[PDB]
Amino acid sequence: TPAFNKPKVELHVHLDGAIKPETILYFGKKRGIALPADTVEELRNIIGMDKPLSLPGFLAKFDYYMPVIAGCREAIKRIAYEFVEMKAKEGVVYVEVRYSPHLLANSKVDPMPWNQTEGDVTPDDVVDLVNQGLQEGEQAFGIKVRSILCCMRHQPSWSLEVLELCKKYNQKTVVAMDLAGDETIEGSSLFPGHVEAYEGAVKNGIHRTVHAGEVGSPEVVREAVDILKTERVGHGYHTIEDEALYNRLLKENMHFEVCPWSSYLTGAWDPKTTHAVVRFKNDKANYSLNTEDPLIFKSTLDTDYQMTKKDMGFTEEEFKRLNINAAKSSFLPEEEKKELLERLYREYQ
Ligand SMILES: OC[C@H]1O[C@@H](n2c[nH+]c3cncnc32)[C@H](O)[C@@H]1O
Ligand SMILES: [Zn+2]
């Protein structure tokens, strides 16, 4: 009994956080790289989370498997193809997948991630590989998929290259630029490289989204909106703490990419207090429901819908509403955006 057994739109999920324990296990053995466990079940209990951690603590779960995928063309392409398949099964008709091309390369990246040995999988090459896997999956499962390239908060030197990658692969799946990573790194939103990459995104027409306000204060969101110029805000739960900012973003119709389950598990939400999404629902705010990192939260898109249904009392009326806003707020060109909307209204009939 799915909470919302109808077509959905997902705007917030990381490719490297949506991998199958099985594929992780396959390449661990195939490359002879160690994993913390040798059974999908135990691998899933080590990588996955049962209780709230902190943002930096949760972020460490990637250390376990990223080395197994990074540097391998076959793996990079495969996880891209299998991602589409996963989303197809969840009943998602349009998705924007995000990831850091740098954390998957093993050549022309400094610092070299995961202590890898120089290879030939360049940051540009990883973008192309994901594109190919994404496209093959679209043909095979029939859903539309697009990508977003992430800037890492702690590594602003990578930022201008991410911008260049967005320019090159513009619409070749690539639709936007994101700022992901450790939100707690004081002043990370303001590092020159990040600011300059975003200034360039604005002048070159490249779409923008920024993780902000999951753990930081209203000010981090204010910097994302005012200085960085995001078109959307990843999370943004703390925005409501500044009635002025909240009400202003509400007026401009700012889109908040909400991830309920994630907010609880990253410690970002005290289950005693009313979840920010409730305020958004009541205020009729522009927001979407997202999974964020399904692998680590041992979850599915339905996890998040069920959660808002059971607690927070969401209805099908709201599920349809927020999905229309997600389609209106997607980074799809106008014509593709109309087609998506047409599709949903038909199926919501
Ligand atoms: O998907 C690109 C990167 O975004 C970071 N990321 C994943 N989930 C996140 C939640 N919040 C902030 N950053 C996150 C990860 O370090 C992953 O390597
Ligand atoms: Zn995220």
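Chain A residue numbers are taken from Swiss-Prot; in order, the displayed residues are 4-352.
The header says X-ray crystallography, 2.4 Å.
Heads up, the Cβ atoms here are built off N, Cα and C, so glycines get one too.
The following features are taken from Swiss-Prot:
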BINDING   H17, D19, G184, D296  substrate binding site
MUTAGEN   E217 to G  Reduces catalytic activity 3200-fold. No effect on affinity for adenosine
MUTAGEN   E217 to S  Loss of activity
MUTAGEN   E217 to Q  Reduces catalytic activity 4800-fold, and slightly increases affinity for substrate
MUTAGEN   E217 to D  Reduces catalytic activity 700-fold. No effect on affinity for adenosine
ACT_SITE  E217  active site, proton donor
MUTAGEN   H238 to A  Increases affinity for adenosine 20-fold. Reduces enzyme activity 500-fold
MUTAGEN   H238 to R  Reduces enzyme activity 1500-fold. No effect on affinity for adenosine
MUTAGEN   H238 to E  Nearly abolishes enzyme activity
MUTAGEN   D296 to A  Reduces affinity for adenosine 70-fold. Reduces enzyme activity 110000-fold
MUTAGEN   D296 to N  Reduces affinity for adenosine 10-fold. Reduces enzyme activity 100-fold
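Residues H17, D19, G184, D296 make up the record's substrate site, and a Cβ search at 8 Å around their centroid adds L18, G20, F65, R101, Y102, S103, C153, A183, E295 from the same chain.
In space, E217 is the closest of the recorded positions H17, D19, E217, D296 to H238 (mutagenesis position), judged by Cα positions.
Just so you know, of the recorded positions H17, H238, the Cβ with the fewest other Cβ atoms around it within 10 Å is the one at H17.
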